[PDB]
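The structure appears right after this line, and notes come after that.
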Amino acid sequence: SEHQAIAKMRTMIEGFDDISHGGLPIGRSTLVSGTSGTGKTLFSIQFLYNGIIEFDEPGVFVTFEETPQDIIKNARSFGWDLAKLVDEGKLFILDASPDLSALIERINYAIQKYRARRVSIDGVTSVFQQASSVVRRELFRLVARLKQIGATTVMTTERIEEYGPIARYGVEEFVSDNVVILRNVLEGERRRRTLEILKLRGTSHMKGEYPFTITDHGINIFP
Amino acid sequence: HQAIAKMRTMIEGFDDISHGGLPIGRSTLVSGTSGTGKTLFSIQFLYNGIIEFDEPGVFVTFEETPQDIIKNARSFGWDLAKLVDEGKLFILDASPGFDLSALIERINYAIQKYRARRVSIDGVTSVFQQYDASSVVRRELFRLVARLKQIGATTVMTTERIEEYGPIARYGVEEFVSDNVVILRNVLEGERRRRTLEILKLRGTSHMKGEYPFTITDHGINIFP
Amino acid sequence: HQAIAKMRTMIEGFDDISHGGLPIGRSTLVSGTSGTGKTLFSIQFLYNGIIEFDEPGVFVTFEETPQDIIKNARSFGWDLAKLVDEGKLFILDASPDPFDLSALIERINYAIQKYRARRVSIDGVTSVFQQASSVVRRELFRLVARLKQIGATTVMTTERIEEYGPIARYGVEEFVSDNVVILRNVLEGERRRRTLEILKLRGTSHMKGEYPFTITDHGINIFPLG
Amino acid sequence: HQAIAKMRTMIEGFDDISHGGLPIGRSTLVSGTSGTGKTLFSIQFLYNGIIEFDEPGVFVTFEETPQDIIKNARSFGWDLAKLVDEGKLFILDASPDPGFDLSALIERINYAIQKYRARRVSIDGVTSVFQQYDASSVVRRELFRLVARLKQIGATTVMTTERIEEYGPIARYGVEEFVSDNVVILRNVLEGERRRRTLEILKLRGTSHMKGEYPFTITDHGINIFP
Amino acid sequence: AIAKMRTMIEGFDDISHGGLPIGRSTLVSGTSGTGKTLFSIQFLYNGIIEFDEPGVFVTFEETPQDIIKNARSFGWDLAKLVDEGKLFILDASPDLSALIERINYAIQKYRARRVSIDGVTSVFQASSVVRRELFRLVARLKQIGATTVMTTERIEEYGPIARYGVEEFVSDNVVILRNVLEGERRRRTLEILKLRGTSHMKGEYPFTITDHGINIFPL
Amino acid sequence: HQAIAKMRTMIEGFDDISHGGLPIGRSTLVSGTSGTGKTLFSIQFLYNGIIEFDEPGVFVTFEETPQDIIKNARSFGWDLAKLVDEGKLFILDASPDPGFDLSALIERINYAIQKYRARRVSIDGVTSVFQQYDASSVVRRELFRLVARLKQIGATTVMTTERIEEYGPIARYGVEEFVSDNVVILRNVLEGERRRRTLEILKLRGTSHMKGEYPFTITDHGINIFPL
Ligand SMILES: Nc1ncnc2c1ncn2[C@@H]1O[C@H](COP(=O)(O)OP(=O)(O)OP(O)(O)=S)[C@@H](O)[C@H]1O
Ligand SMILES: Nc1ncnc2c1ncn2[C@@H]1O[C@H](COP(=O)(O)OP(=O)(O)OP(O)(O)=S)[C@@H](O)[C@H]1O
Ligand SMILES: Nc1ncnc2c1ncn2[C@@H]1O[C@H](COP(=O)(O)OP(=O)(O)OP(O)(O)=S)[C@@H](O)[C@H]1O
Ligand SMILES: Nc1ncnc2c1ncn2[C@@H]1O[C@H](COP(=O)(O)OP(=O)(O)OP(O)(O)=S)[C@@H](O)[C@H]1O
Ligand SMILES: Nc1ncnc2c1ncn2[C@@H]1O[C@H](COP(=O)(O)OP(=O)(O)OP(O)(O)=S)[C@@H](O)[C@H]1O
Ligand SMILES: Nc1ncnc2c1ncn2[C@@H]1O[C@H](COP(=O)(O)OP(=O)(O)OP(O)(O)=S)[C@@H](O)[C@H]1O
Ligand SMILES: [Cl-]
Ligand SMILES: [Cl-]
Ligand SMILES: [Cl-]
Ligand SMILES: [Cl-]
Ligand SMILES: [Cl-]
Ligand SMILES: [Cl-]
Ligand SMILES: [Mg+2]
Ligand SMILES: [Mg+2]
Ligand SMILES: [Mg+2]
Ligand SMILES: [Mg+2]
Ligand SMILES: [Mg+2]
Ligand SMILES: [Mg+2]
């Protein structure tokens, strides 16, 4: 539908652009939260990968724990050659894994250098465990700075319960424009993966949980 | 004199539930989890005052920028920038302990300058979170409510909560120092979401009880029979 | 020399449940979540005492202003300003400008002597308590004992955050009080149901469990169970 | 098979549930939420001792005044003031006038026990003093030494404690039951808007007792327990 | 393959497939009045009466006098055994290593093979400290070659095995005594949660406490 | 190269559930409440490596003494003493003298690895030194460094940790699963008055696996898992 207020870019992730009514809001950050092994990193990568392959939009991936080499190695599970894209200057993996102000400028520099339209930030809450009010302000500053740059950003966060707080510090969903929840629910000894778009400021979207699978082709969502 | 009188919100179904609207000269707490429609409720309250009654409004925002408020309001067919240019709406940027005492006098300037009868305060929780102490939150919120009452503004103020059926708000005190409490819920059941609105209390006047289903549409909040 | 006597509240249904009303000379805790009717109960207690028995009352407010108290009471067709003007009611403002327990108690005593009040309602003492469970326990204990010396029959409101959880905020209030009333506002299947319970009345009898009630244009009405 | 001796409470039903009454020369913890009948159990225990057996009793109170104890007991037609005048009952007042010392309190209790030649003791409100210790470890050791001292005097003691949940911890600090020889739990269970009073003997060291909850009522005659 | 010693507690040796592993520590955890002390006592008493294996009982809160008096209700004369030198009740009711040394001395002096440690949880006021202290105690008893029953407390029937959430991880063997409320009735059950290096029956088995001690029915 | 390759555990049913075994050169976290079979899984991993593929193994123990490990494995008919005597299995006692330095341990581990030419490593009881810290942030960082150091040596590692609830957090500090590449959960669930053991592979980074819980028993031949 054209009659929505916020311009969106397509993830080209199957089923997600339907649920989000067109993709992710351009120039804004989308929180992607979930328990362990829910597919947060995969979503973040597939966002960048599809952007490059489909639209030749350069991407910057910021990682806080997983090494660039593990990211590249793990992506081969889906037939994606990220090293080749890194070689072409179409993908840049920014290694922030051994101050958030200095980091923001590193990202800013990479975005300008590589002319990136899409940004994924994976594992930023590992920097918080280092108070909810402090988390809230720092995230708020990061989101605002990314917006001023004009980046369209996916940022992952962690949660420890399938049905409970959106993320660890109970403030993350409130300073984000957009919130996506990945679940991996255990019921009667079986797991089922779901994705929910909890909110998208300024636009409609499908509500509730929608089933998805992770396969050799990445994330497949069925709305 | 009379029992407290009410101001019509013109939000479909709400004036029915509230038996006339929001109590005049007082603040109404509107609490909910993330993306429940709190900002929308606050905006629609002001927007309807301007369009339907030519009552000017002041919107106070703590985190969301004025430009984003305006842009997001276009989703509901509302041209806030036009209202700002006509001087019928003023958006006060409260983004950066935080001095709520200094803030309220800036709000007063705007109220007097634009002759506002309706005020919406969105995101005061972000300030309360610095406090991170129930006793301080209670005291500061009490003073804020008291100062607003002195001005005579009819006010909607939003707050956050983290559970659909737990505490009214974050610090377990907000509902006790508010005259009026509205709870917006976004309940997940069987993988589907169901939005509801409840008027928990209105001091000194009557209202319908329990939860009432609503949806958010291209025309804003729509509360069902 | 004999069993504790009771003072009638004239609150529709309560004197039945309480088997005569509130125990004379003692304080009754009325606890509830937000908007359960705690202030209304406290006010109706004084209002009925004035109107039915010509017993003067003192209302102590810690947050809500006297003006608001009066304004909100007009919802029930009650003219509190009149009762204040006639010297039958005093609203004692202990609320802060937009804590000394001893100073407050002497003000209450002064007011009780000045207006010859037999009934007292204290609304919002919780707000000063939040400024340690055992500090709260000791302060509350002292307030109760002091009111007892004066001979006041007192309604005292407190807050709770769950319908089926602790009686009040600090887990000690009910153990210090002689009498405990719980107001509930239970949400079940998107519908709210108000109930009143007399949990405890020291040295006397009372009906048990929850009894449904409503708040109407003329105050609290309590009905038979179920 | 040498049995632990017991003394009868004469509280209707209880001596059946306890198989003879309360273990002699030991302390029995009586825990419950608000208005569960803890003080009533404490008083009825002393009152029956005096009336039925001519055994003097000492009631130790920490919050409720002797005058209120006496006043409230008239609800059941008991004249405690008369018993105090006869020296059959002594209400020891430890209530505050508007870190306390145990050793002072116990020597008071000890003196009162010796003076009135009391065989039964009820201690009511000791939780109030364990509440700004407000530390489980501290409460445990202080309560332990209190029990040990009472045992030396040879007093058979009922001591009340508080709990804030019907089916949660035995008492406030999760330690009180572990340092008591005997534990009784009074419950006031709310189910479907109705209340149900129950008494349970959770444990009696070294002796037998009936298990689980038994319904009781409080009437003009005090506590009446049913099977 | 692992040698076990018989508790001779009715039904228990069946549940443990032959008794408690010799030279190992067994945690016996439960809420108040679940039969922890009774289990500890029977373990030593049976070892003495039937196998002439001396025992040491270590008590932290309950006095030796009360332990003796309470055991008498089961017809067990512990005073005779302590006077015969077959049993030693170590009053640890006045520094864990000072305790350890006293235990060791008693074991050596009385040539004890069974040890019951009852109420060690009262020593603690930090889970890491508790874990470290308990591990040292267990390790030392193992080096001595003692077979040990060690009681601990819990506050809920279903939840943490013991108070500090570490006790079950430092013990070789874990036994849980439950006293579960089912519609106003109590039901006693015993469960062996783990026995390192050997098999055992799984889950809960009902028992009663009678004039002859613990009576477990594994059927 | 391509997708991450896997090393066969030869544990009955597990290689089916993991679609080929444990990811080579990486650590797999194995979490469970008390007596769930974590040490057994760790031992059986090394034992099968030695017997089936002649791949030497190193077992790092933080609590159980080496002799207890050997003695406890005898109920499964595994002669671990012989394997130690042959130099095929090295048990590394990492218990502190009856707070901890990871880099010192990695050296001892690395040395043992080179010396015994070990393909497989099991680390059992590292949670005990994590409690010394009692801070999720500290635990998270320390574990992260352990995983990275182990990766640098190229060891395929089983790493046990603890939890106190069958259906609560994966491990103690709520961070362990997030810095691990691979996560296995052993459960021991009450069914009426009976117990039911289950194994779940929660995640394996960069590769596939079966989902949910699968029942297993512990017998005289160790762990036997039942898919289908
Ligand atoms: N080829 C594949 N086929 C099927 N499932 C796969 C495949 N490759 C990976 N997966 C799944 O994808 C998961 C990894 O997803 P991730 O995106 O790394 O999750 P994550 O939320 O980032 O978890 P973390 O970062 O480790 S907490 C694995 O646990 C597998 O379940
Ligand atoms: N045109 C529309 N049609 C339907 N739903 C819409 C439309 N526009 C917005 N929404 C919904 O409105 C939500 C946002 O409403 P808000 O009032 O901003 O909620 P909120 O409680 O203020 O959330 P915060 O401040 O981000 S925590 C979005 O998440 C959408 O679900
Ligand atoms: N005329 C009326 N008819 C029906 N209900 C009314 C009327 N006037 C007020 N009420 C109700 O009474 C409630 C207020 O009762 P209060 O006694 O003020 O409760 P409260 O427990 O003191 O709440 P606090 O102090 O604000 S937390 C309102 O929320 C209404 O639901
Ligand atoms: N004559 C009576 N008939 C029936 N019930 C009575 C009578 N007298 C008192 N009661 C009940 O007994 C209760 C008081 O029992 P108590 O022994 O004081 O309880 P409690 O556990 O000591 O409460 P505390 O100390 O205030 S927390 C009252 O709440 C009544 O429900
Ligand atoms: N002769 C007996 N006949 C029947 N049951 C008995 C007998 N003696 C004791 N009991 C029961 O056994 C319980 C005491 O068992 P213990 O082993 O002392 O419990 P415990 O777990 O050690 O509790 P603690 O140490 O007080 S927390 C009593 O509460 C009775 O229920
Ligand atoms: N021969 C056997 N037959 C059946 N079950 C056995 C046998 N040998 C051991 N077991 C079981 O294996 C369990 C021990 O498994 P472990 O791997 O040691 O568990 P664990 O998770 O390491 O527990 P910890 O470290 O003590 S908390 C015992 O509790 C028994 O239930
Ligand atoms: Cl999947
Ligand atoms: Cl909607
Ligand atoms: Cl009503
Ligand atoms: Cl009753
Ligand atoms: Cl039994
Ligand atoms: Cl098994
Ligand atoms: Mg990831
Ligand atoms: Mg908003
Ligand atoms: Mg009120
Ligand atoms: Mg009492
Ligand atoms: Mg014991
Ligand atoms: Mg192990």
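Here chain B follows Swiss-Prot for its numbers: 15-110, 120-248, in order, are the residues you see.
So this one's X-ray crystallography, 2.1 Å, going by the header.
Positions of Cβ are set from backbone N, Cα and C atoms, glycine also.
Annotated features in Swiss-Prot:
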| type | residues | note |
| --- | --- | --- |
| ACT_SITE | B:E77 | active site, proton acceptor in CI (KaiC 1) |
| BINDING | B:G49, B:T50, B:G51, B:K52, B:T53, B:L54, B:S89, B:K224, B:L225, B:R226, B:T228, B:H230, B:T240, B:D241 | ATP 1 binding site |
| BINDING | B:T53 | Mg(2+) 1 binding site |
| MUTAGEN | B:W92 to F | Increases photoperiod in presence of KaiA and KaiB |
| MUTAGEN | B:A108 to E | No longer binds KaiB, no formation of KaiCBA, still phosphorylated |
| MUTAGEN | B:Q153 to A | Higher CI ATPase activity, clock speeds up |
| MUTAGEN | B:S157 to P | Shortens the period of the circadian rhythm to 21 hours in reconstituted KaiABC complex. Increased endogenous ATPase. Higher CI ATPase activity, clock speeds up |
| MUTAGEN | B:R215 to C | In kaiC3; shortens the period of the circadian rhythm to 16 hours and decreases the interaction with KaiA |
| MUTAGEN | B:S229 to W | Increases photoperiod in presence of KaiA and KaiB |
| MUTAGEN | B:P236 to S | In kaiC4; extends the period of the circadian rhythm to 28 hours |
| MUTAGEN | B:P248 to L | In kaiC6; induces a low amplitude phenotype and decreases the interaction with KaiA |
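This view paints the features noted in Swiss-Prot onto the structure.
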{"residue": "B:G51", "record": "ATP 1 binding site", "DSSP (3 states)": "coil"}
{"residue": "B:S89", "record": "ATP 1 binding site", "DSSP (3 states)": "helix"}
{"residue": "B:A108", "record": "mutagenesis position", "DSSP (3 states)": "coil"}
{"residue": "B:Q153", "record": "mutagenesis position", "DSSP (3 states)": "helix"}
{"residue": "B:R215", "record": "mutagenesis position", "DSSP (3 states)": "strand"}
{"residue": "B:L225", "record": "ATP 1 binding site", "DSSP (3 states)": "strand"}
{"residue": "B:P236", "record": "mutagenesis position", "DSSP (3 states)": "strand"}
{"residue": "B:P248", "record": "mutagenesis position", "DSSP (3 states)": "coil"}
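Between B:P110 and B:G120, the deposited model skips 9 residues, and the Cα atoms of these two flanking residues are 11 Å apart.
Comparing the recorded positions B:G49, B:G51, B:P236, B:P248 on other C-beta atoms within 10 angstroms of each C-beta gives the minimum for B:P248. In this structure, none of the recorded positions B:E77, B:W92, B:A108, B:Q153, B:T240 sits close to ligand 4 with a C-beta under 6 angstroms from any of its atoms.
Fewest other C-beta atoms within 10 angstroms, among the recorded positions B:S89, B:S157, are seen around B:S157. In this structure, the recorded positions under consideration are B:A108, B:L225, and the one with the smallest number of other Cβ atoms within 10 Å of its Cβ is B:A108. In sequence order, B:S157, B:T228 are the recorded positions among B:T53, B:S157, B:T228, B:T240 whose C-beta falls under 8 Å from a C-beta of chain C.
When the recorded positions B:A108, B:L225, B:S229 are screened for a C-alpha within 10 angstroms of the C-alpha of the residue listed as 'active site, proton acceptor in CI (KaiC 1)', the residues that qualify, in sequence order, are B:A108. With B:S89 (ATP 1 binding site) as the anchor, the candidate mutagenesis positions are B:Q153, B:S229, B:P248, and the one with the nearest CA is B:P248. Across the structure, B:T228 (ATP 1 binding site) and B:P236 (mutagenesis position) are spaced 22 Å apart at their Cα atoms. Taking Cβ-Cβ distances under 8 Å and a sequence gap of 6 or more within the same chain, the neighbours of B:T53 (ATP 1 binding site) are B:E78, B:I83, B:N86, B:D145, B:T181. Between the CA atoms of B:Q153 (mutagenesis position) and B:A108 (mutagenesis position) there is a gap of 15 Å, rounded to the nearest whole number. Residue pair B:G51 (ATP 1 binding site) / B:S157 (mutagenesis position) shows a Cα separation of 25 Å. A gap of 23 Å separates the Cα atoms of B:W92 (mutagenesis position) and B:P236 (mutagenesis position). With an 8 Å limit on C-beta distances, none of the recorded positions from B:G51, B:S157, B:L225, B:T228, B:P236, B:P248 reaches chain A. Relative to B:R215 (mutagenesis position), the recorded positions B:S157, B:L225, B:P236 all have Cα atoms farther than 10 Å away. Ranking the recorded positions B:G49, B:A108, B:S157, B:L225, B:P248 by Cα distance from B:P236 (mutagenesis position) puts B:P248 first. Each residue contributes its Cα atom, and for B:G49 (ATP 1 binding site) and B:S229 (mutagenesis position) these two points are 28 Å apart. In this structure, the CA atom of B:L225 (ATP 1 binding site) is 20 Å away from the CA atom of B:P248 (mutagenesis position). Candidate mutagenesis positions: B:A108, B:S157, B:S229, B:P248. Nearest to B:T240 (ATP 1 binding site) by Cα distance: B:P248.
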